[PDB]
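In what follows, a single structure is set out as structure tokens and then discussed.
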Number of protein chains: 4
Amino acid sequence: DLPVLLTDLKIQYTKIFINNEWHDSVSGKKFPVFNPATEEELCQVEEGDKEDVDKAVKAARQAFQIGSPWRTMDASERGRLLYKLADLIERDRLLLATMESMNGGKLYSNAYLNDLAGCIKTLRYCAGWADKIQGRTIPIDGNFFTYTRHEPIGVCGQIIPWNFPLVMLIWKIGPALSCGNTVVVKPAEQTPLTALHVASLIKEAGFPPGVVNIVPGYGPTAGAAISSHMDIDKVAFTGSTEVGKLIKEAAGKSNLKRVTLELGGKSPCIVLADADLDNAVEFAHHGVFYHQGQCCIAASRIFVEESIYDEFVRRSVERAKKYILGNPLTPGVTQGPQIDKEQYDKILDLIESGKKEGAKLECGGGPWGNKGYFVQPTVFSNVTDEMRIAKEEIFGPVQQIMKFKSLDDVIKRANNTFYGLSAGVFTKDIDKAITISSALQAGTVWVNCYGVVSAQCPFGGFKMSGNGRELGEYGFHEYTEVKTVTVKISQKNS
Amino acid sequence: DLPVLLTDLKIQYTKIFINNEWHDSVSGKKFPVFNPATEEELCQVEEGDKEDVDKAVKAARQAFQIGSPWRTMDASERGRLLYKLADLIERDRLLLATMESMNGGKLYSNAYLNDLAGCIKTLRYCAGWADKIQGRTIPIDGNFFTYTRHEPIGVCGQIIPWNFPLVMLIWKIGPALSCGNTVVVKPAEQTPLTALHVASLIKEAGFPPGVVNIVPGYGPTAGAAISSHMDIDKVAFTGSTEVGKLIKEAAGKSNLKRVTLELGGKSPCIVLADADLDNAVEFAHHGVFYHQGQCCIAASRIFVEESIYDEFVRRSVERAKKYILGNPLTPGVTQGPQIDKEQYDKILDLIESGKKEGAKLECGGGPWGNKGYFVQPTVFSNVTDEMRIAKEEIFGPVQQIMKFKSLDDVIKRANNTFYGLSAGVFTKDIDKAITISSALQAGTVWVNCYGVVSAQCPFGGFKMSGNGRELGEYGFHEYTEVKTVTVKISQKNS
Amino acid sequence: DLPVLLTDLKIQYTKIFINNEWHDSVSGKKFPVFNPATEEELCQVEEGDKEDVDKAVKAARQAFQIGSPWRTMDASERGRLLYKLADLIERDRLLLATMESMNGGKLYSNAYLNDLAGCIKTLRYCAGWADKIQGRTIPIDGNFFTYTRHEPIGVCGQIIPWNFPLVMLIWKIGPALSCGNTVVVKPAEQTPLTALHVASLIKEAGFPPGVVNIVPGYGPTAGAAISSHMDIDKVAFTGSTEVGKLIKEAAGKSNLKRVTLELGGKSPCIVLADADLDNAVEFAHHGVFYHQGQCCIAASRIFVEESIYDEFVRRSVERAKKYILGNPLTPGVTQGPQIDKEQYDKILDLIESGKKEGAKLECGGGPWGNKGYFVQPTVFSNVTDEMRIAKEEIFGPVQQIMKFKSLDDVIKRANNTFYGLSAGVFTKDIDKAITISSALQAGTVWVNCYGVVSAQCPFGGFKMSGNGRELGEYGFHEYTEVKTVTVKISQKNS
Amino acid sequence: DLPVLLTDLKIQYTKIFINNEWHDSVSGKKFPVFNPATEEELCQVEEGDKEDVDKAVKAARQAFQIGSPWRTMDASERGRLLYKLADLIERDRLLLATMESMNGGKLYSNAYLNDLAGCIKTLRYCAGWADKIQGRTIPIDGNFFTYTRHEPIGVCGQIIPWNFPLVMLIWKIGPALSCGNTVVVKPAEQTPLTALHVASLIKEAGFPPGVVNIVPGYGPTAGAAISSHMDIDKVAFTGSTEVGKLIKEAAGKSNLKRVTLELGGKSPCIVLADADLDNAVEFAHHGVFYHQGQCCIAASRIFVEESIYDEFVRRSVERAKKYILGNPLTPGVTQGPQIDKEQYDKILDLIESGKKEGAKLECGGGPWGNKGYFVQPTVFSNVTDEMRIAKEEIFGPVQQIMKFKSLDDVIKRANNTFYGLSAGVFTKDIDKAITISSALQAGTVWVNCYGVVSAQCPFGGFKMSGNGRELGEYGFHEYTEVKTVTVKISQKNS
Ligand SMILES: CC(C)CCn1c(CN2CCC(C(N)=O)CC2)nc2c1c(=O)n(C)c(=O)n2C
Ligand SMILES: CC(C)CCn1c(CN2CCC(C(N)=O)CC2)nc2c1c(=O)n(C)c(=O)n2C
Ligand SMILES: [Cl-]
Ligand SMILES: [Cl-]
Ligand SMILES: [Cl-]
Ligand SMILES: [Cl-]
Ligand SMILES: [Cl-]
Ligand SMILES: [Cl-]
Ligand SMILES: [Cl-]
Ligand SMILES: [Cl-]
Ligand SMILES: [Yb+3]
Ligand SMILES: [Yb+3]
Ligand SMILES: [Yb+3]
Ligand SMILES: [Yb+3]
Ligand SMILES: [Yb+3]
Ligand SMILES: [Yb+3]
Ligand SMILES: [Yb+3]
Ligand SMILES: [Yb+3]
């Protein structure tokens, strides 16, 4: 059931958010925000820089001080605030989904039914952990009483990507706040709008001032200022592996701040001859085409056993030829635009290498429309491991299909990459499902499905697809700092 | 009870250890190892470089492959191997302590009674975790069965310091092996000898070849090769904050390998007027003077409430004037040398800044002897927060004592540093012990004691004193990589 | 004789200049330009970035191609264009000086009589070199005819400082164009306006399109894009030593582009007992106070022989107390503001270290007015070599005076710095003038004067005050690339 | 006429040379030096490191002090010392050529007749410049007397390659010493021996102590110590473009030391249809095959007009098939080994890409012998611009031959590279020789010859083949620092 907003969307919040008030940039400058489906400017937003990241950090530091309201309130009350924030987002679900769809080029049905549901559910999940973060008492050698505190780390810098602006904002602030941190958030330059609306709801919910600060701006200026800042205790980043390496270097050079990264992928699927073919086709399809291919976990290499390869390719091409391109706000439209020109260019470039290096083009392979950053859904068969479209993250609607005959070999081929975010295995055989998923060097392995992500389980990459995990019980460890307290006593007893 | 070796020590193992065999360096070169108490060359050891770090990593990678003996053996058998290795070290306790004492300038009583006991106990602790590392089953939304595997990460590069060579070797390899990793270890250039003996025992114990590789050599060559290597999954390092920043940058630039660091400190003690004065004096003393001040956790800033300050200083100076300097192998000797000339120079330099910047010199303040890197135990009173001896890690036998009158102020002063490894609080008041230890930005806080370290509890720094934790249940998390497996099912039931 | 503009200044040129046309920024953004005497915004200018630096470089590259008008025109015609440009600047002298004075906080008398005269004279000087740049014929061994061509290098990136915007623009483009290069100029963010007016005159004079491109914007964005650009053959920069090191690193990492730097100073004067005291006082005064101390060559350490030290200090303080602070456009005003807040802050910070570290404050030492970045002219006597005000470039109206008794010693003290831009020697003795000036590690040494700079002689630093020389016959070498052509012949004759 | 040494060579000088005395390394370590034709160790040499580079620099700095013998001696006497050093090298010509041939794998006829003749001639050339380095007197505006001093820069760090050890040592120290600098030289790790012999002759000739210091050792240790050293005024380096970028970055980060680089090439020849075909074949052949292809200026891309392409290829292959591989000390042998395994590997790797990417292999293409680093002389025809063997410097005996039909196009292809060291043009037409050589982006262009290098003319690269020039009148500018002295006078007269 898909309700819609019964009034044109008005853009209201466009300023820097620090200490629960709206700030103009120190420079005075603003920057444009565009709608990727029309290339039209939607509004202008205040441009944060080093100078503004400093006001946000001083505020975050102040709200983190011993004796402050955020440090002294019950953990259950931190949880309460988070639940309240989720209720408010549920209240503004129609406007946030529309804003998300219009700003981020995201199908409104997905924005409303998937993105907003996931934001609300993940916040509610995080809220429940707040008063269940516990340390330990430990039977140390000698006459001592030893316990641990799982304290918040402190001021956390959090850099949000443009592909899932609201979801990723909540994946970041949810755990960080549940554990008792304060945050300085830099949403993507392309997609700052939904974050600023959420900021208004953070103020409404009653979070103490300085606990969440949101500084829209550019990666090279505001993002660099975060990663190199001397009083930021931790940085979290989701984005390309390329920028991830710069983040990790900047932390090193500056103050050795803790770093977690969720980066790109070139995630493989392995489809065995005994698999339910239609199920494998459908999940692998959605796996690569979801949100215009703009997912870190895109199933961008599909290995299919030789004897069912032809039939897999046929059914796959058939599914890809059913899309309807257009503005993501209109019902019936099933493929929106790419986010922007850089991405658009990179994708078209990569599609050309495919054709040129000699992959079989099954459909698509060019742009679409007179306005927007639209790419036709594209399928390549007979792709080989040396081709650019098998090595590089495309981040576009471009599916690679490959054959294999030997299982040992295809696992080595699946693993033969610096990436390692996710993978898929399709088979009816118990032993193969368990042994293959154990052998894949990937952070999440799906068996007979793909792209199943939930707040209850940890998510992150092996190798250069990331450091650390988000969500689940695990993700909450990355947002605490462990302190051991050891007290001399006259005599211990077990 | 202090038994000794009834024969002169012979140096036996001096080569690179890869695949359970002894290798000459690829270059052919060797480097000298000296005895810091006599400045005499003890032997020559094979010098590992990039080219040799590569042979060690290829071996570690091979031993980590799916289907290998180390990957397929029962976790309980990994535990068994570790227990066996501890029994062997217990068997060679006399020779290892002597080697440690002679190579590292460490008092033989401490080497035998503390270092060797700690190595054996910590290995036995780690051995017991091997088959108790568990993942989770998770009640994800939707019709799915989801579980996690806590897999080993892979090839771990581990860089050991010179101050506690054997203990730190075991803190590194214990957890790493218990979790199922393979390792490439680079002991300190000053102190490679005990590591190479342990390597012989790793072979005797029956570890599969390639599971532990030990490559002696230099930081700038062998250490840099580890930190920048493209097929090393994680690096662990203990040493200075300065080198720690280079390690973290190199990981960033190369392959985004995971990084844990245990770095320096400028650890404070706060002594309240109600404290047991003699107990506080004794622990603070040992806190700074242990092993010639060459401890990351040195209690190098001691803040004492004004009304008991004079009496604390008097008793402290009294204790410091009781040492007997000499070769650490002779009974009755209670202070050995510094490790080497660089450290010796840095310490004497820093002692001069004290005198010059106008701290009150209470005893010591110069070198000792005609041979060795000996520094007189040194105490400064009326030290202030701006002095070099209050800001910089000395890593030498040099105690700083300071007064305070206001508790709020002294906590801010304690916290006013980029370091954050440890701290001490001395008081009889429950509320003060709990509230002060909560307010200190330090990884371990001792109450009415100092320097109490055990395998059962996690150890690591806040801020620039480190990233991550070692030992305890916690340390074992840093040596696993979490994989989520999500399986489509027809219907789930709770 | 000081004529003035008989109409209010209107700001006309505010856009990016590429191929002799005005361009909006690719982003669409603009940035404010302020008047430092009132803190009022004067106008907004188009903000160039990487994306716009690329349009400028492609244009510069195209105008440099073999067969193009700029490459094929007579060298004498390049000279003609430069003379014409000087005539045009002479025509617009009143408006350019006013614009300079208003935008850069520069006394109008100096702007009109010194800056504009220097621009015109230096351009005319450079114009005369164009057809007098010659290579060589060389009597190589063997039967060959060998000659050299002194070709232009190619596309030169030139980054202009804010202290002398027009003068430095001409010091850069004059030689570069005379030698036949094409340029991409990034004026200072504070002072882009006069450059854009000159650009209009470059178009009027008839330079081929693409020979001069001017891209206003920020150092970290537009300046970094220049220094790291892959198709820029050379970068010239005047500014702080700090940024200079980044420029030189960026050139290294990118394309090994040639680099010339004119950086800061901490320039000394040595005043001997036999000097003409009044002359030494007057030149040393102007030496440090010229343009609010905002000169790379500021005489910021004045060493005066003990027996005339007191009298030198008295006369110096007397001269410093005669200033009249105010807006630089009003006659009678003799000290304008500092350029901006960062500089203002740094200066006030440094003045405090003086007082605190215990220099004798003779006058000044605080801000002035309710608007503007005004600092009172400040004099310190009894300054010593360890003080911050003796080691750091202040770049403000702050004079340091020091005593000496031994000539050997004071030369070592003069030289005891990483800087080395300039120095002054005041004496009546021939031998002392020659021997002292030979012994000073400085690029320009004045004898019985200071701050005498002319187009005919080379200007640049020793040590960390710069690499290379500007102006004179010398400066023209830094803008050519030497090609040797060796032709096989049957028989050579002398 | 080829005389030989009438006794087996004995290796005599193997230590670090500082202040005209022989020093053991501070570490105590030595490193092996091998004979590339037999893989046999020739001797061991003292290994210099940071710690030893510091002793060399302190010595160089002391010898450069005002009032020292090297600073105060007549320039003509610096010249005299250099002439004397050349006479001594002429005296030891037989032993130096043998040492060169044995250590560097260089044909003895070439070592004796070319390398040693070039060393002696270039030193004699440099000696004659010493008292002919002059500054200027300059007609500055105003009443001033202005002159310039062309002073030595100071301590120059000089890093010598392994391909022409003695020649390049003299190209570096000749100009540097003639201008009055002091030097710290780091010969290649492969080829330190001839440098150390020359050092003995520098002492014999009577150079003041500290004027030349020679520190054998490794690039990553001794070479890095030079490039990053804080009291070294300039660094000169010849080697790969890759290391060149590190040198230039290190200078930037450290002390902004001046930098000159002579780096790799991928130098083209253009052979027009009207050329003397046999002459073009012979020079292009020697151009690529000289010293086993181990020349920066290797003619590694030969473009031949279509109508004479086949005949050029035939004649070229014919010439390449006439070599005799073996130890370079035996008469009749015409091709020695490659310098070492790394180079050997890189060359064989690159030869494989040729075959694989589909160039026509005309002869060679594999290794030779059971000992040594020998590669068969290799010729490829029908090479195209995208192939690895057309883009990458091979530095081995591997000739690339390509066709062209359009002159405009082939000049663009010649220029379409980041390299730019040299080029060759073969034609009988005056206009084509002049216009083509003007259009080539190369530092040296030969017409109807190749590889003609002499002390009288400047040598260096455009683009990423280097910064600056060596030899000729020009090279001497890179070893001076210009000081302007401006003296106030009552009245000037022309
Ligand atoms: C990493 C994430 C944002 C991917 C988005 N996504 C969703 C919806 N998504 C948002 C709410 C999330 C939450 N609960 O927070 C649950 C997951 N569905 C997907 C995908 C997907 O990337 N791919 C490849 C898919 O195939 N499908 C089906
Ligand atoms: C970090 C560590 C190596 C410090 C060494 N240490 C020990 C003995 N040590 C070795 C075995 C370790 C184990 N169980 O692994 C237990 C701890 N005792 C100490 C200290 C100490 O540094 N300081 C400051 C002290 O005051 N005391 C008393
Ligand atoms: Cl477009
Ligand atoms: Cl478009
Ligand atoms: Cl000593
Ligand atoms: Cl000593
Ligand atoms: Cl202000
Ligand atoms: Cl102000
Ligand atoms: Cl070999
Ligand atoms: Cl071989
Ligand atoms: Yb952009
Ligand atoms: Yb378009
Ligand atoms: Yb050392
Ligand atoms: Yb000594
Ligand atoms: Yb600014
Ligand atoms: Yb103000
Ligand atoms: Yb090597
Ligand atoms: Yb071999």
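Note that chain C is numbered according to Swiss-Prot, with residues 8-501 shown in order.
Note that Cβ sites are derived from N, Cα and C of the backbone, with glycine treated the same way.
Of all the Cβ atoms in the protein chains shown, 28 others lie within 10 Å of the Cβ of C:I167 (NAD(+) binding site). Taken from Swiss-Prot, the feature NAD(+) binding site covers C:167-170, C:193-196, C:226-227, C:246-247, C:269-271, C:349-353, C:400-402, and the record attributes it to experimental evidence.
According to DSSP, C:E269 (NAD(+) binding site) is assigned to a strand segment. The Cβ neighbour count for C:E269 (NAD(+) binding site), using a 10 Å radius and every protein chain shown, is 27. The active site, proton acceptor annotation in Swiss-Prot covers C:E269 and is backed by experimental evidence.
Under the three-state DSSP scheme, C:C302 (mutagenesis position) falls in the coil class. While the structure shown retains the original residue, Swiss-Prot records the mutagenesis experiment C:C302 to A or S with this note: Does not prevent inhibition by duocarmycin analogs.
Feature annotation from Swiss-Prot assigns active site, nucleophile to C:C303. Take the CB of C:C303 (active site, nucleophile) and look out to 10 A: across all protein chains shown you find 25 other CB atoms.
Quoted from Swiss-Prot, the note on the mutagenesis of C:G458 to N is: No significant effect on aldehyde dehydrogenase activity. Prevents the inhibition by ALDH1A1-specific inhibitors. Under the DSSP three-state reduction, C:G458 (mutagenesis position) is assigned to coil, being neither helix nor strand.
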Number of other Cβ atoms within 10 Å of the Cβ of C:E349 (NAD(+) binding site) across all protein chains: 11
Closest of C:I167, C:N170, C:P227, C:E269, C:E349 to C:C302 (mutagenesis position), Cα positions, binding-site residues only: C:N170
C:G458 (mutagenesis position) versus binding-site residues C:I167, C:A195, C:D352 - nearest by Cα: C:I167
List of residues, in chain order, with Cβ under 8 A from that of C:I401 (NAD(+) binding site) and at least 6 apart: C:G300, C:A305, C:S307, C:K353, C:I354, C:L357, C:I358
Number of other Cβ atoms within 10 Å of the Cβ of C:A195 (NAD(+) binding site) across all protein chains: 25
Around the Cβ of C:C302 (mutagenesis position), the count of other Cβ atoms that are within 10 Å: 23
Neighbourhood of C:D352 (NAD(+) binding site), C-beta criterion under 8 angstroms, separation at least six: none
Of C:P227, C:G458 (the recorded positions), the residue whose Cβ has the fewest other Cβ atoms within 10 Å: C:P227
Cross-chain proximity of binding-site residues to A (CB under 8 Å), evaluated over C:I167, C:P227, C:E269, C:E349, C:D352, C:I401: C:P227
Local Cβ density at C:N170 (NAD(+) binding site) - other Cβ atoms counted within 10 Å: 24
Cα-Cα distance linking C:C303 (active site, nucleophile) and C:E269 (NAD(+) binding site), given in Å to the nearest integer: 8
C-alpha spacing of C:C303 (active site, nucleophile) relative to C:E349 (NAD(+) binding site), in angstrom: 17
Between C:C303 (active site, nucleophile) and C:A195 (NAD(+) binding site): CA-CA distance (Å): 15
C:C303 (active site, nucleophile) and C:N170 (NAD(+) binding site), distance between Cα atoms, whole Å: 9
Pairwise CA distance, C:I167 (NAD(+) binding site) versus C:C303 (active site, nucleophile), rounded so that it is a whole Å: 13
